[PDB]
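Asks: Could you have a look at this structure, given as structure tokens, before my questions?
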Amino acid sequence: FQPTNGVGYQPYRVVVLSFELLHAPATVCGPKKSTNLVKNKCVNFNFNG
Amino acid sequence: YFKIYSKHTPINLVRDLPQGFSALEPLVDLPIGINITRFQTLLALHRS
């Protein structure tokens, strides 16, 4: 690995993420997005599922 | 899911279980996903 090499010979760091689902409880979940709380109005609420 | 419920109670009885009511609060739910069929208590020795 030299700094003057071509782009096809330059070092590339590779990270491969493998996602599997098993019968065990899935714990690596995506972000739980939240919005600001609004009170005193008829709204559709989703609190912790 | 491994549910651990626990309760701390201040007693002053010497030998047996006291007679009374105390509901155990849920302390922690563990995502373990494993088979468990046997258990064992862990104690502490006193050395002198």
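Residues 497-545, in that order, are what chain A shows, numbered as in Swiss-Prot.
Per the header of the entry, the method used was electron microscopy, 2.7 Å.
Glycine is no exception: its Cβ is also placed from the backbone N, Cα and C atoms.
Okay, these came from Swiss-Prot:
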VARIANT   A:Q498 to R  In strain: Omicron/BA.1, Omicron/BA.2, Omicron/BA.2.12.1, Omicron/BA.2.75, Omicron/BA.4, Omicron/BA.5, Omicron/BQ.1.1, Omicron/XBB.1.5, Omicron/EG.5.1
MUTAGEN   A:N501 to Y  Increased binding affinity to human ACE2
VARIANT   A:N501 to T  In strain: 19B/501T
VARIANT   A:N501 to Y  In strain: Alpha/B.1.1.7, Beta/B.1.351, Gamma/P.1, Theta/P.3, Mu/B.1.621, 19B/501Y, Omicron/BA.1, Omicron/BA.2, Omicron/BA.2.12.1, Omicron/BA.2.75, Omicron/BA.4, Omicron/BA.5, Omicron/BQ.1.1, Omicron/XBB.1.5, Omicron/EG.5.1; May enhance affinity to human ACE2 receptor
MUTAGEN   A:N501 to T  Reduced host ACE2-binding affinity in vitro
VARIANT   A:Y505 to H  In strain: Omicron/BA.1, Omicron/BA.2, Omicron/BA.2.12.1, Omicron/BA.2.75, Omicron/BA.4, Omicron/BA.5, Omicron/BQ.1.1, Omicron/XBB.1.5, Omicron/EG.5.1
MUTAGEN   A:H519 to P  Increased resistance to human covalescent sera neutralization
Asks: Take the C-alpha atoms of A:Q498 (variant position) and A:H519 (mutagenesis position) and report the distance between them in angstrom, rounded.
Replies: 47
Asks: Give me the CA-CA distance between A:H519 (mutagenesis position) and A:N501 (mutagenesis position), in Å, as a whole number.
Replies: 47
Asks: Run through the Cβ atoms and count how many others sit within 10 Å of the one on A:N501 (mutagenesis position).
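Replies: Summing over all protein chains shown, A:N501 (mutagenesis position) has 10 other Cβ atoms within 10 Å.
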Asks: For the recorded positions A:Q498, A:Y505, A:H519, which Cβ has the most other Cβ atoms within 10 Å, all shown protein chains included?
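Replies: Answer by Cβ density within 10 Å: A:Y505.
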